[PDB]
Amino acid sequence: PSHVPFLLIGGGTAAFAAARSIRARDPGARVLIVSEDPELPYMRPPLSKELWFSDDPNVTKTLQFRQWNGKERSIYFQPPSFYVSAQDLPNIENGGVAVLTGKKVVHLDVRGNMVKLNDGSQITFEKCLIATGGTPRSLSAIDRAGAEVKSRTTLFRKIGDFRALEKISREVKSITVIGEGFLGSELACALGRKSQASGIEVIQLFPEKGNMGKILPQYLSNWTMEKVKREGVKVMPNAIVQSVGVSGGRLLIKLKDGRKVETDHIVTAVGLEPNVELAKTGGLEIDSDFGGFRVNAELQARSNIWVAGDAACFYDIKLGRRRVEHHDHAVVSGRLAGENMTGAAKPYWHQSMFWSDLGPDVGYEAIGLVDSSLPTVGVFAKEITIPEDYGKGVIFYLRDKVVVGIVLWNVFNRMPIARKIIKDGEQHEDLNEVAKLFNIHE
Amino acid sequence: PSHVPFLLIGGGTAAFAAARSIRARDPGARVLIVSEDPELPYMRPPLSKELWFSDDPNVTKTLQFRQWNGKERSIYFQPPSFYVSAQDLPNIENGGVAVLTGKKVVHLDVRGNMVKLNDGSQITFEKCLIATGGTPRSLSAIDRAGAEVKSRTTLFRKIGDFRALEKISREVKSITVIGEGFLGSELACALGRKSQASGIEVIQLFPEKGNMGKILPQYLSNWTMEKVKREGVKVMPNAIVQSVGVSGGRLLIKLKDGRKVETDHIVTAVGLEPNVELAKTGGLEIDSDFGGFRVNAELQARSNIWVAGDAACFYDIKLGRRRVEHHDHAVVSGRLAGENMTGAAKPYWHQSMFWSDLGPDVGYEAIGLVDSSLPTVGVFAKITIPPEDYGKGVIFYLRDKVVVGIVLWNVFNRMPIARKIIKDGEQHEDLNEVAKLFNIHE
Ligand SMILES: Cc1cc2nc3c(=O)[nH]c(=O)nc-3n(C[C@H](O)[C@H](O)[C@H](O)COP(=O)(O)OP(=O)(O)OC[C@H]3O[C@@H](n4cnc5c(N)ncnc54)[C@H](O)[C@@H]3O)c2cc1C
Ligand SMILES: Cc1cc2nc3c(=O)[nH]c(=O)nc-3n(C[C@H](O)[C@H](O)[C@H](O)COP(=O)(O)OP(=O)(O)OC[C@H]3O[C@@H](n4cnc5c(N)ncnc54)[C@H](O)[C@@H]3O)c2cc1C
Ligand SMILES: NC(=O)c1ccc[n+]([C@@H]2O[C@H](COP(=O)([O-])OP(=O)(O)OC[C@H]3O[C@@H](n4cnc5c(N)ncnc54)[C@H](O)[C@@H]3O)[C@@H](O)[C@H]2O)c1
Ligand SMILES: NC(=O)c1ccc[n+]([C@@H]2O[C@H](COP(=O)([O-])OP(=O)(O)OC[C@H]3O[C@@H](n4cnc5c(N)ncnc54)[C@H](O)[C@@H]3O)[C@@H](O)[C@H]2O)c1
């Protein structure tokens, strides 16, 4: 591989999305992906959920799962057979898509329209997408302790990290998870379900007051916390860790609080650092407020260079500048980039979204500026709230008395409406009136 | 309904620059400018100084000037005869450039690739440049007093504002200028030279401690202040104006400390608000840190939309994100945009610059990050190293012990060198050594 028309950087969700899009816009286009992950492109959400819930003892080899619709499919976006090899790519008639596993792009000659790989080799391109996502944070209290401790502490983002943990599930008494994040919460709840069978101890802790405390209003944060617990976790909020050593071949955690806890294995879901290493070498701007590559509303950075997924900080003409670490986003932005690389010139209009599930009694969808820092208004059946019990409802997020963000709590398929509301952006006088549009079944 | 290939918005310096550039890159291109000023495109720095120094009582009609090498020319970038009419433009063989005077562009349909004028009419375009510069600030203490006072208070940035003032020069005792910086000082010194003939009073005041105190180190700010004075101006630093009323048909100004001053006419040079009114309607981002339209290093905002001059906040790959209100910049950025509209894809590399002249004993050039807030090092003729008197030298501006900005104080033609230094951006160990590269002596 020496020169390719369409180069995508990163073997991830956004990259695939873009590639499918490009191919549809110019059939017989020639798209090369470049993944440092030696794994072919695959979706992540199952790792935190579906794979765990599976009734199959081959699950962790097949990596198939069963869908919300009921049907069964693989986490790979495609079987190896759809893709082609790099050697074949410039030659195979009517184009194709190559993925090139386990090579990192390490330098970006923007002006030369070219890149150097970690193996020294060089590819010149016509249009390029950066889709490098991010890489999870380590905790600095883990960074400080020695490899007698990091031997039994993992991070979670890839299949490797899953299989490893799924195994560790069937090998210890106690697994301790840190973070109020979706990942921390989503995982704890995966293990609470193993706890019901394997009788294993599961503990989530985090220095904040409740689960998802950063995206949900503090009341709902709590309610949720309870639901997690019941799912089967010992949830310890306000856990500002001190340090971690060993106590007879068993990890021990001290905290300013003064309490302390023994366990076997740790997982840290404490955010994600976007992968921006290519910026310096390319002469590309970073958004210092939000992190990640700075791009415009069309996801463009420079004449031939676009950015997408968790790596991309973009102007949302509607909601303003932001950056989004979520699946559906990475798909949208990917698809979008792909259009714009084929001359679409479309800005980010169709909004993206996300979901989470924490035991069967918490499943929600959401969209736009979802942030507990902002003033919210929750509306349920049977900083303001209307109609003890919050099992089903909808929550609004406001800037200047306009709905900038919506959460649909245990309400499903009503996304299209939420979209229309966010989009119209009226200054709704009566939110109770709006809430009826989401047939809450009050 | 009508349509032009290359549309430029604003009848200014940047717009012209771009148009000349475009025409050279695609001869027989068809470029339409759109000025809300009814005046054809013209350069401004003469109003500040060259036209006042002229030995002619027709000066203010011809608008010719005879500087700064000795040759004679007009402030219009060119004679009406080079440009063409709009009607002719789509038809005239081998293109041409039309200016369309006294129409404002008031709406921007980015997606539709079109604009509405204030007269309701509509132009669709293929590529567009925004070149709207800015509009000078009023003082809020003037805003509060009534049209008795505002009748005799101007702020000036256009020929209209010059002719008016040049007249007022030969009609009163006292003219009071307010503004610590460029235009403030540059005007005061125009009037000190009339003071030597017309025997008129001239007074500059401003709440800061010295002239140009924001771009020069505070010692040199002072030294400069003195030089102004001798030019013939009563300089009152720390003015801190309180309010303005009349005292027997003569304007009177009170100040926080307690002091007060009578005068006939006021001019306010207190900064410039960039013209961004098209952003909301177009869905274009504003840089809130620096002000103005946010663009990338290629001056591009969206697929077919570029920005330039004082309006444009851009990524300088070398020096970072910034925005610049200066002539040579507006020319560069204009030229550059024009290249990128014809597919150049060049980022902002060749640095831009500026100069100022405050009486014959202060004439300087400068480049890059010139800002007294930053640490500086001055080096003069025989931190600071003068081998009391600062008549000739060079001043360095530092971030992380790298030269990010340079001022050449009474040193001429040595710009190319300064460029090389800024550009190489070494961590120069001995600045005295660097200072020799500019032959301070002779
Ligand atoms: C366990 C889990 C559960 C999740 N659940 C949800 C959910 O329920 N809902 C939701 O909305 N979102 C969820 N997400 C988030 C979603 O998976 C991400 O937003 C998405 O994967 C990001 O895709 P991307 O293409 O931007 O980056 P990534 O998926 O990170 O792909 C980037 C790829 O590029 C590689 N790469 C990095 N640098 C280079 C380089 N220089 N050269 C070549 N390759 C490079 C990376 O190693 C990686 O292989 C979840 C994520 C995880 C991990
Ligand atoms: C008196 C004076 C002296 C100066 N001296 C110096 C100097 O000595 N050295 C130096 O480096 N710099 C100097 N400058 C700065 C320099 O002249 C300006 O920075 C430069 O002219 C800006 O060019 P521009 O093309 O960005 O905008 P402008 O020259 O402001 O041109 C834009 C114009 O286009 C029109 N316009 C605005 N909005 C719209 C719209 N919506 N639709 C249609 N038309 C519109 C308006 O007439 C507007 O003023 C001086 C400026 C002035 C005023
Ligand atoms: N959409 C989903 O349902 C879903 C599910 C799983 C993962 N993900 C994504 O995968 C990525 C990894 O997930 P994550 O859990 O890191 O998301 P997250 O970003 O919610 O992580 C938890 C949050 O805790 C904060 N934090 C920082 N330091 C901390 C500390 N020392 N202790 C406790 N909290 C700290 C971080 O701001 C972080 O945002 C994220 O981008 C997330 O968006 C999404
Ligand atoms: N290169 C040149 O020599 C030259 C000459 C003429 C004009 N210009 C450009 O045209 C514009 C006009 O010049 P200018 O002197 O007005 O700009 P300027 O910003 O240099 O001068 C005004 C300064 O006064 C201060 N100020 C702001 N608001 C104030 C207030 N309410 N009260 C008191 N002080 C206040 C600020 O420091 C501001 O920078 C500028 O953008 C300038 O860069 C440049």
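Using Swiss-Prot numbers, chain B covers 128-509, 540-544, 557-611, in order.
Just so it is clear, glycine is given a Cβ too, placed from its N, Cα and C backbone atoms.
Going by Swiss-Prot, these are the annotated features:
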type	residues	note
BINDING	B:137-141, B:163-164, B:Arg171, B:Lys176, B:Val232, B:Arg284, B:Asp437, B:453-454, B:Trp482	FAD binding site
MUTAGEN	B:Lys176 to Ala	Increases catalytic efficiency
MUTAGEN	B:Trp195 to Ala	Increases redox potential, reacts faster to NADH and forms two-fold longer-lived CTC
BINDING	B:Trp195, B:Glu492, B:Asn582	NAD(+) 2 binding site
MUTAGEN	B:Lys254 to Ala	Abolished DNA-binding without affecting binding to poly-ADP-ribose chains; when associated with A-264
MUTAGEN	B:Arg264 to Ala	Abolished DNA-binding without affecting binding to poly-ADP-ribose chains; when associated with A-254
MUTAGEN	B:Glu313 to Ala	Increases catalytic efficiency 30-fold. Increases affinity for NADH 20-fold
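The local packing around B:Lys254 (mutagenesis position), expressed as other Cβ atoms within 10 Å of its Cβ over all shown chains, amounts to 22. If you take the C-beta of B:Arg284 (FAD binding site) and look for same-chain residues 6 or more apart in sequence within under 8 angstroms, you find B:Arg171, B:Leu174, B:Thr262, B:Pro263, B:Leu399. Taking the centre of the Cβ atoms of B:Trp195, B:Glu492, B:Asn582 as the NAD(+) 2 site, the nearby residues of that chain (Cβ within 8 Å, site residues left out) are B:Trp482, B:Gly490, B:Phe581, B:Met584.
Of all the recorded positions in the list B:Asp164, B:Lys254, B:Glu313, B:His453, B:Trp482, the shortest Cα-Cα distance to B:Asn582 (NAD(+) 2 binding site) is found for B:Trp482.
When the recorded positions B:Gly139, B:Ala141, B:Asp164, B:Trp195, B:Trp482 are ranked by how far their Cα is from the Cα of B:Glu313 (mutagenesis position), B:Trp482 comes first. Across the structure, B:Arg264 (mutagenesis position) and B:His453 (FAD binding site) are spaced 16 Å apart at their Cα atoms. Taking only the Cα positions, the spacing between B:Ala141 (FAD binding site) and B:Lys176 (mutagenesis position) is 20 angstrom. Among the recorded positions listed (B:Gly139, B:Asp164, B:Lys254, B:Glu313, B:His453, B:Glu492), B:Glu313, B:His453 have a CB atom closer than 6 Å to some atom of ligand 4, in sequence order. Per Cα geometry, B:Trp482 is the residue among the binding-site residues B:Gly137, B:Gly139, B:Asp164, B:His453, B:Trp482 nearest to B:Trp195 (mutagenesis position). Using a 10 Å Cα-Cα cut-off around B:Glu492 (NAD(+) 2 binding site), the recorded positions B:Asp164, B:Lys176, B:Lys254, B:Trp482 reduce to B:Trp482. On a Cα basis, B:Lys176 (mutagenesis position) lies 22 Å away from B:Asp164 (FAD binding site). In three-state terms derived from DSSP, B:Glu492 (NAD(+) 2 binding site) belongs to an extended strand segment. Long-range Cβ proximity for B:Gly137 (FAD binding site), meaning a same-chain Cβ under 8 A and a gap of 6 or more residues, is found for B:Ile160, B:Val161, B:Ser162, B:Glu163, B:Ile257, B:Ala258, B:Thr259, B:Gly260, B:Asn402, B:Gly436, B:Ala438.
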